[PDB]
Amino acid sequence: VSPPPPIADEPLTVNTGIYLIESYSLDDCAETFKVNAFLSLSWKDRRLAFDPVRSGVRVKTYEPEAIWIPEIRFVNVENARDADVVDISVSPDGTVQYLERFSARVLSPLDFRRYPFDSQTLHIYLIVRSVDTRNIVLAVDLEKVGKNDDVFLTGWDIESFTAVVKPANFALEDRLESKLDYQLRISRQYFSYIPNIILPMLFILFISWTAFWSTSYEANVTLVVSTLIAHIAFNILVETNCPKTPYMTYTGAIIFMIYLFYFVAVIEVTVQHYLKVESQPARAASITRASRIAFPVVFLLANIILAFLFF
Amino acid sequence: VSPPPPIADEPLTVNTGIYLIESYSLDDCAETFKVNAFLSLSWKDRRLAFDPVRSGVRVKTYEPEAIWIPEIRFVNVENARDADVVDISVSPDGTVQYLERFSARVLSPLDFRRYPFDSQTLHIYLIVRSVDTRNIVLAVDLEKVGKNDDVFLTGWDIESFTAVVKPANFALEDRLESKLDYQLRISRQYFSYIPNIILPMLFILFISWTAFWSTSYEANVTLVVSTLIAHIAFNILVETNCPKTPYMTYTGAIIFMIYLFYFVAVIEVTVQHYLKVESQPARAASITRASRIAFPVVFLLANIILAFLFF
Amino acid sequence: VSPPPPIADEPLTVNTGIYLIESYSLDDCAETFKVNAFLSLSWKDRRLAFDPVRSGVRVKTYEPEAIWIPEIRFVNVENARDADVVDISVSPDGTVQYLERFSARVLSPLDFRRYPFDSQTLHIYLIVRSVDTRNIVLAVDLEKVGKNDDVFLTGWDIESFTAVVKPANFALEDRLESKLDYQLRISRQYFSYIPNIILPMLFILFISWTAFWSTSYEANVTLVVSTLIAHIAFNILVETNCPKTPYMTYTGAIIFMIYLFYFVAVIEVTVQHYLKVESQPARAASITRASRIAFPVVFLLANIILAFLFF
Amino acid sequence: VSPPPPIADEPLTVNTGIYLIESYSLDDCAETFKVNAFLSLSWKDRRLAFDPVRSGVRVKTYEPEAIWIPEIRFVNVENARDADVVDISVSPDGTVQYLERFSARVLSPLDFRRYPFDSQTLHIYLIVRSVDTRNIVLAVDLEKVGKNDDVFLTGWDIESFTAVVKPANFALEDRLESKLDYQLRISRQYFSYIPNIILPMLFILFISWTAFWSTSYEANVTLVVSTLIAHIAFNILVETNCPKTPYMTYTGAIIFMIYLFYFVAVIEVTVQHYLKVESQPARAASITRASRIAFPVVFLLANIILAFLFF
Amino acid sequence: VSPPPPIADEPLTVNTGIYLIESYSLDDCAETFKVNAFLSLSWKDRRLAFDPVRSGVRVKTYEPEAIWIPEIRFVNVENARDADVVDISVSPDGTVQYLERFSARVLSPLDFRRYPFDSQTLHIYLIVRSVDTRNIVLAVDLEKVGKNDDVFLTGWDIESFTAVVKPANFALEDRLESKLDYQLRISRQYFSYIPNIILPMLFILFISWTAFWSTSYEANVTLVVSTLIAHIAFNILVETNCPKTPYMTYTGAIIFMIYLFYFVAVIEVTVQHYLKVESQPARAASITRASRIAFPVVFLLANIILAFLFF
Ligand SMILES: CCC[C@@H](C)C1(CC)C(=O)NC(=S)NC1=O
Ligand SMILES: CCCCCCCCCCCC
Ligand SMILES: [Cl-]
Ligand SMILES: [Cl-]
Ligand SMILES: [Cl-]
Ligand SMILES: [Cl-]
Ligand SMILES: [Cl-]
């Protein structure tokens, strides 16, 4: 139980691969996702080499304790992987074929700027710290990287499970460290978003705009203010349950603009009344009449500006 | 501790059986359910065979470490099953009778399209990866598949516990994998749904429709808008608190239609007043009178269309 | 480590016992209660017999690994018991005296039909699967059953901790299984219930009835509708946090009836106004005057009907 | 190994103590608190006694496996303590000095009757079950009982960590049990309660009382009812998140009283209008004028009665 | 497995270092943060020293069980560290180079007085208890104290990861303790705070101030009270979810002042009406006109006072 010696002065290349079995619990708030997968490792340890003629066997099976296995760890895991060795197979030349089944809650940041049209790239970082005896470098076996066809994330389109084939080798505390990036690309499945979140919220803003075809200040205060309460209550109903993102989101910008529209509508309603009370019903009625077109138009344009601005 | 050798080139047939002891924690949000059950495994290892005359014993009991046991794993489990071996029995011919008790949170998707009248089929996938020495294939022992009569899920009718007898054998990473599906069929209990969710939500809506027997715009704005707030508060009140399904549900469609009805009712109330203010009380009163029948009728039909459309 | 042999063809009687140390985490939603307790087990393994003269000890203490212990398991536990062996003592005859401190989240259904006046019987099921060598049957040593006086459940009166002395012996997967029932009887502590839940909700409904001493439709719409919003907001404030029980509860029936009363009150208010607007202030005022008595009376009787109906 | 033998017929006295290192996660709802602390155990085992002259060492260090250690357990812990042995030191006379570092979630009831001015006594119960060979009794070593100066609980003043020096020795299942009570006294930091909870809630109440300087029934219904909604919404905003305490709290009594005041205020507003409509504006105006003083006075007195009643 | 002996009467110096790999789950409510990092320990054990000539090896690798490793523990961790030894290397002189990978939820208080402009210093306390044989003192190896560049906390600026080089040596339960302070500095990066929390909350407040350009008491009651409900509902929407901080926060002071402004605005509205009803429309209109400037000015100044007062 010591690393295999180098033929020359070459480092030990370990052939990695992750095959996704199950993907679940994608926590948008915590920026985590639980994955249940296979981990395939391969390296050549000539100390384990055998003659298939003399041995009379094609490949020999070993116990993890019996042979030297590289210390492969994950970088962005919450709690260390629940490892279960499935099989260890040494071919006659000494090439070890290691396979384990694991499950891990992965920490991977998410960008909600383009939400709910957002797409995400989920990372799984593999790492190996080079020993005293020799240096270890990770490699990707593209045949052993993939995902089950049943692999799902509710509300997401699982685009691809790939791996940046070139490791990021670097020095950490006077030792070499070889890091591999495994990427899971997903795009949001948002059709229910329009009837469930946008349209209802829109009718609410629209009900406020009916105050442009009314002269009763009592009815108009009730119109714009009550729809504001209705809007806040509606947003309480839908609400994401995630702490505010430090950055400004697309949906967040629209919501901000909606609060601004309720404020401006109150200004109009207030002005309309003050002009009417200050015996200027020419200006009072003209503003109201303008707003009837101004509010829907400006809203429509301001959303076009934002949509363009974010996408 | 190596697989039993084949008589000829035949694969190892492992006879399974899952007997449900307890079923609990069905998370509609997470699409999981925890299950407490028995796992019965059986295979013939002639290396372990004996003469009952010479041995003087009926059946010999072994420790898991002592004999070769196939690596049976579950496909759709969150964290690897809490396994406890109950008994291992080897009959004189070498037939191993393995039984373990386990508990695992099983990831199984749910279809809420027909909610709350929905029925679900819960999957438990058994799998075995074929070794170098020989190929392993799973089989179902229908005598050892069942469930306790005490097995319950609050709010569900546990219909059946059945098993797809024919395994799905396939190749994965150059090795054969035999997969079995165990189905748990459940149907929802929607007794309380009508008085707890549907009826109060309908009363709130009907309160809005009373604005068709009134000419006071102040009282009418108050009627349709306040019921809208009441409706949103009532929906906050029900609190399913499951993130919106990406897809459109039956209940979700009705709710959408309800938001639309509140909007249209505001249009009517607004129009009624504008016609009355624009000295056309013939059209004003006629629309209000029409709506008195139009709103209940269109609602009734639109729900019939949906009910039919979803069921 | 094999069962003790029978003198004649008698089964092994494992005398049991459960002594509650702590009881906590009663989750009404999950139908679970966490219990921290002692487990007392006794059987005769004559293979362990000794002469105290030759031994020099009147009783010998053993490690769990050293001797044969029955495989006792709990039926309705979420995750396998957190077992800690306190003591194993053998008397000269070979009578084993086992004691273990365990803690487990027990799954036991709850009947909320009579809530908040409901009483519950929480179950803890002990089981043992009979082996090939000999059959095992469980018994209750009534002296080693009981509960600490400090044992509490906030908001419940812990009535008793008793055992169904006669085990339920049955056949499961061709083997005998002996099951014991441990019952924990509890009754709820309502009383905060009247000032915290009923009266404030009851006041809100009476505030709606003040619309029977008013003729202003604007003030009456505001009265009955605003109290409806107040009622929903109040129920959001109290709310149980449990998903709807599939069955109709007593409290749930009252709440349903309250929603119905808000609807009927809106009908009255609407009718009163329509009669007054259709120049029939004789009928308008008579209905309002009737309601003044009708609403409180019908409510009082309808609650009496329900109280009687549920209890 | 086996307990030390008694010199005469005396029981083994175990001197126990621990200094709180960290205290965190005080869950008011669950009546639990996580504590991270030291556990110091001491007893004399003359079998381990040595001559410091012959040995040439002052104190010998042992491994837990090597010597006999008493089975000390905690009575009120959720899941069994996370024990880590720091040091075992045996003095020449045979006095063992055991010290472990542990962390455990402790179940200890809380009395919210005087909330938010409440003070609490948190219990940690130590226990030891006496063996067959000899009886074990617990003692407190006051030098080894303490709490870190850094030990904090957010929103609590950590007063004293003391221990009831005299154990509660009792018989349980025919064996002696010695129990020590360690108490953690804390007082609540209620400063932010006045500006955050009591004053905004009261401003809301007073806004309702402005209806005593108004004659408009429409404006008065709006005043008292809308402030009621505002009050419920405000209470939803502040809300503790803890299930209802079965008993009546001080804050709970005030809140009850507030709901009663909103009801009575609606009675006044209703009466005032009915008298005014019944052409009796002498009585109408007199009641309103009375209330202007009656409501603030009765409130002030009723709170004095309660404050006195609870404290 | 006993501490190395001192050359003279010197204590054993253990050179420490913590390298942050991942930082996640910063719970503002619980005052915790999970950290995934490296722990580098170094000391000289001359009992392990060797001749590189005779041995033919530069550095020898040992198993944790084989050699003596100091009992290093963390002070402020929730649950015992998830330790995994990466490498143990002994140089010819006997200098041990220990490296492990750990993950732990660290309890570290937070000061929200200056929230959301607040900055925090996160502590990680290393400790070692001095043994009987010799005294142990901790040291910082500044070369082995860093953080990964990828290390992130969403909504925070990870400024630095430093260590107080001089340990805090003290006596605890008659033994010497050496404690090291590793402090992580983070400044809250909450850009989105103004458009997401402040701006909408202010629009809501200003809507109330429009009641200064109106004489309709019905419309004015509706203005100030409804905006107050809107404000509470808005605050329910943006709710932090953390229990009230015992102390007064900056944001909390502003919110308090906002509740006070809604109260004063109701006083004005009430007074304005009473003066108008008591035939004094000179004073009524003058106060309303004053308020138009008084309310915005006093608000602006009062916020300047607070901003200055807190920062
Ligand atoms: C004319 C008073 C209407 C009133 C009940 C009003 C709207 C101003 C409403 O409709 N809803 C709510 S939640 N608050 C209010 O004050
Ligand atoms: C008219 C004001 C409506 C108030 C709605 C409040 C909803 C709060 C829900 C909070 C759930 C925890
Ligand atoms: Cl890991
Ligand atoms: Cl599994
Ligand atoms: Cl169990
Ligand atoms: Cl314990
Ligand atoms: Cl630690």
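Just so it is clear, chain E uses Swiss-Prot numbers, and the residues here are 47-357, in order.
We read in the header that X-ray crystallography, 3.5 Å was used to get this structure.
Every residue, even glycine, has its Cβ placed from backbone N, Cα and C.
Under DSSP, E:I244 (mutagenesis position) is assigned to a helix (H, G or I) in the three-state scheme. The Cβ neighbour count for E:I244 (mutagenesis position), using a 10 Å radius over every protein chain in view, is 14. One mutagenesis experiment named in Swiss-Prot is E:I244 to Y, and its note says Marked gain of function, with a ten-fold shift of the proton dose-response curve towards lower concentrations.
Around E:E264 (mutagenesis position), no same-chain residue at least 6 positions away in sequence has a Cβ under 8 Å from its Cβ. Among the mutagenesis results in Swiss-Prot, E:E264 to A has the note: Decreases cation selectivity. Decreases the binding affinity of TEA and TBA. Nearly abolishes block by Cd(2+). The residue drawn here is the original one.
Here Swiss-Prot notes a mutagenesis experiment, E:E264 to Q or D, with the remark: Decreases binding affinity of TBA. DSSP assigns E:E264 (mutagenesis position) to a helix in the three-state reduction.
With a cut-off of 8 Å between CB atoms and residues at least 6 apart in sequence, the same chain places nothing near E:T268 (mutagenesis position). Under the heading of mutagenesis, Swiss-Prot lists E:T268 to A and annotates it as follows: Increases the binding affinity of TBA. Weakens block by Cd(2+).
On its own chain, E:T297 (mutagenesis position) has E:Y161, E:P162 as residues at least 6 apart in sequence with a Cβ closer than 8 Å to its own Cβ. E:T297 to A appears in Swiss-Prot as a published mutagenesis result, with the remark: Marked gain of function, with a ten-fold shift of the proton dose-response curve towards lower concentrations. Also shows slower apparent rate constants for activation and deactivation. Displays an increased sensitivity to propofol but a decreased sensitivity to desflurane.
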Report, in sequence order, every one of the mutagenesis positions (E:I244, E:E264, E:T268, E:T297) having a CB within less than 8 angstroms of a CB belonging to chain A; if no such residue exists, report 'none'.
-> E:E264, E:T268
Are any of the mutagenesis positions E:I244, E:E264, E:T297 near ligand 1, with a Cβ under 6 Å from it, and if so which?
-> none
